[PDB]
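Asker: My questions will all concern the structure given below.
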Amino acid sequence: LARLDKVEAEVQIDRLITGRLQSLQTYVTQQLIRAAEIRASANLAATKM
Amino acid sequence: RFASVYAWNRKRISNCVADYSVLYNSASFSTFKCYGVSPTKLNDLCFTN
């Protein structure tokens, strides 16, 4: 944004948007899987209690 | 007189303050393409060499 004006910057920024957004989807997806596995240990410790 | 393109001249510009508007906004140039830099924001930017 300091080095290209809008019409050209849009081409570059969208590559960063999609690369980052796909990299954040991957984090959230794998946290959903981890959380669902800690939940299984919570439901286990709740009954060992 | 300029160089022959097989013996193309090179000069280093450094330790100075520019004003690329004096170049880009002049009427004489028939071509002023810029790659990875905008011709306008070029004048707001700064370089090592």
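The residue numbers of chain B are those assigned by Swiss-Prot, with the residues present covering 346-394 sequentially.
Backbone N, Cα and C atoms are what each Cβ position is placed from, and that goes for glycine too.
Straight from Swiss-Prot, here's the annotation block:
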- B:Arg346 to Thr: In strain: Omicron/BQ.1.1, Omicron/XBB.1.5, Omicron/EG.5.1 (VARIANT)
- B:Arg346 to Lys: In strain: Mu/B.1.621 (VARIANT)
- B:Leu368 to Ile: In strain: Omicron/XBB.1.5, Omicron/EG.5.1 (VARIANT)
- B:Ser371 to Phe: In strain: Omicron/BA.2, Omicron/BA.2.12.1, Omicron/BA.2.75, Omicron/BA.4, Omicron/BA.5, Omicron/BQ.1.1, Omicron/XBB.1.5, Omicron/EG.5.1 (VARIANT)
- B:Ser371 to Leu: In strain: Omicron/BA.1 (VARIANT)
- B:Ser373 to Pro: In strain: Omicron/BA.1, Omicron/BA.2, Omicron/BA.2.12.1, Omicron/BA.2.75, Omicron/BA.4, Omicron/BA.5, Omicron/BQ.1.1, Omicron/XBB.1.5, Omicron/EG.5.1 (VARIANT)
- B:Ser375 to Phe: In strain: Omicron/BA.1, Omicron/BA.2, Omicron/BA.2.12.1, Omicron/BA.2.75, Omicron/BA.4, Omicron/BA.5, Omicron/BQ.1.1, Omicron/XBB.1.5, Omicron/EG.5.1 (VARIANT)
- B:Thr376 to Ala: In strain: Omicron/BA.2, Omicron/BA.2.12.1, Omicron/BA.4, Omicron/BA.5, Omicron/BQ.1.1, Omicron/XBB.1.5, Omicron/EG.5.1 (VARIANT)
Asker: Could you tally the C-beta atoms, other than its own, that fall within 10 angstroms of the C-beta of B:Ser373 (variant position)?
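Answerer: So the number of other Cβ atoms within 10 Å of B:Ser373 (variant position) is 5.
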Asker: Among all protein chains shown, how many Cβ atoms are found within 10 Å of the Cβ of B:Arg346 (variant position), not counting that one?
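Answerer: Other Cβ atoms found within 10 Å: 2.
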Asker: Three states by DSSP: which one describes B:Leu368 (variant position)?
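Answerer: The residue in question, B:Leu368 (variant position), is helix (DSSP, three-state).
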Asker: Taking the Cα atoms as reference points, how far is B:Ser375 (variant position) from B:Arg346 (variant position) in Å?
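Answerer: That comes out at 19 Å between the alpha carbons.
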Asker: Please list, in sequence order, the residues in the chain of B:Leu368 (variant position) that are at least six apart in sequence and whose C-beta is under 8 Å away from its C-beta.
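Answerer: Spatial neighbours, sequence-distant, of B:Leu368 (variant position): B:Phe374, B:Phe377.
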Asker: Within a 10 Å radius around the Cβ, which one of these variant positions has the most neighbouring Cβ atoms: B:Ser371, B:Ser375, B:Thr376?
Answerer: B:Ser371
Asker: Name the one residue among B:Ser371, B:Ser373, B:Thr376 whose Cα is closest in three-dimensional space to that of B:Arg346 (variant position); these are the variant positions.
Answerer: B:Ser373
